[PDB]
Number of protein chains: 2
Amino acid sequence: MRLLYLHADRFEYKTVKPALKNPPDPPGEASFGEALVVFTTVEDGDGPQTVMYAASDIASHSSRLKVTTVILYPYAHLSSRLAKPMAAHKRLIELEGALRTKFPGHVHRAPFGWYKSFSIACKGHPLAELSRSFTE
Amino acid sequence: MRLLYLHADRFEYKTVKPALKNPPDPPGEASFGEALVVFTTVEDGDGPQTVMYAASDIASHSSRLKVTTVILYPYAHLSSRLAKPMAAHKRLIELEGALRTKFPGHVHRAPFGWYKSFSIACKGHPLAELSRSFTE
Ligand SMILES: Nc1ncnc2c1ncn2[C@@H]1O[C@H](CO)[C@@H](NC(=O)[C@@H](N)CO)[C@H]1O
Ligand SMILES: Nc1ncnc2c1ncn2[C@@H]1O[C@H](CO)[C@@H](NC(=O)[C@@H](N)CO)[C@H]1O
Ligand SMILES: [Mg+2]
Ligand SMILES: [Mg+2]
């Protein structure tokens, strides 16, 4: 699993066209104030142990940053060892579930299987942009 | 070399704190309308052949998108096989130079060696977010 952590002042997205023949989530749009935005690429070896490590790390980082909102943003573009779409969706659902057991704020999982527009204002501090790899 | 291509409606950044003991570029800030924003991670094996392939691809993609501005945005976070900072700066300077021989619009290379804030409004169309790997 490959993650990009962006500490944002604000974040918003809208689904536009479907990117899979049948997207497993309904279309939608949402906008947020200060949040940790976690661009999340699910990779072929990812299982429940991987999900648990990512969830702990996201919780830990969110705590460091004093953020109370996390956005789990499905993202196909951070790796060249992608999990298949079905498996990726399952892991992202597991990741959201796991994160809620570790982090007490708003957890928003954006819809999987869509092209999206988005806007982000990303902070400039030294810990505002980080990437993470998790495996088992 | 690992690149992320974001087709934006608008883009802006500001350098904030230095991220290397001596950043090789001066601090600054800039803002843009519609542009291809190319988050660019220079990797250990990257040489002039790699730079030339990336430059051709960026030019080709920009042409497809009908964009007339490209932003080469140094980014440390797309890979776990980073080139050293000196070498990375050199390759990014080469990449800007190479791109200008292939693409006729505005080419902006953002400063290397800084933490930056930024904002982006990324389009939602199917070719609006892509990643690319180049090697030699
Ligand atoms: N292995 C994977 N890890 C994370 N997300 C994945 C995935 N495989 C497929 N997706 C999702 O399907 C859309 C089309 O690839 C993807 N959409 C996106 O990457 C949008 N942000 C594009 O605008 C994403 O929702
Ligand atoms: N191998 C590499 N490829 C591309 N850029 C690289 C690099 N090694 C160092 N940099 C630059 O140094 C700043 C601190 O890592 C980096 N700064 C950034 O990644 C900012 N956008 C953070 O806000 C970047 O300017
Ligand atoms: Mg809508
Ligand atoms: Mg300034």
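Cβ coordinates come from backbone N, Cα and C, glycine included.
All protein chains shown were included, and the count of other CB atoms within 10 Å of the CB of A:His77 (mutagenesis position) stands at 19. Among the mutagenesis results in Swiss-Prot, A:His77 to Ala has the note: Isolated domain has decreased deacylation of mischarged L-seryl-tRNA(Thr), no activity on L-threonyl-tRNA(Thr). Deacylates correctly charged glycyl-tRNA(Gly). The residue drawn here is the original one.
Annotation of the published mutagenesis A:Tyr115 to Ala in Swiss-Prot: Whole protein and isolated domain have nearly wild-type deacylation of mischarged L-seryl-tRNA(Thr), no activity on L-threonyl-tRNA(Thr). Same results; when associated with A-129; the original residue is retained in the structure shown. Residue density at A:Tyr115 (mutagenesis position): 18 other Cβ atoms are found within 10 A of its Cβ, drawing on all protein chains shown.
Under DSSP, A:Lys116 (mutagenesis position) is assigned to a strand (E or B) in the three-state scheme. The annotation that Swiss-Prot gives for the mutagenesis experiment A:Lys116 to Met reads: Isolated domain does not deacylate mischarged L-seryl-tRNA(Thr), no activity on L-threonyl-tRNA(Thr).
According to Swiss-Prot, the mutagenesis experiment A:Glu129 to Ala carries the following note: Whole protein and isolated domain have nearly wild-type deacylation of mischarged L-seryl-tRNA(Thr), no activity on L-threonyl-tRNA(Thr). Same results; when associated with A-115. Applying an 8 A CB threshold to same-chain residues 6+ apart, the list for A:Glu129 (mutagenesis position) reads A:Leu4, A:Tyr5, A:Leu6, A:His7, A:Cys122.
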Number of Cβ atoms other than its own within 10 Å, given for A:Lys116 (mutagenesis position): 24
Integer Cα-Cα distance in angstrom, A:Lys116 (mutagenesis position) to A:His77 (mutagenesis position): 13
A:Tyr115 (mutagenesis position) and A:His77 (mutagenesis position), distance between Cα atoms, whole Å: 12
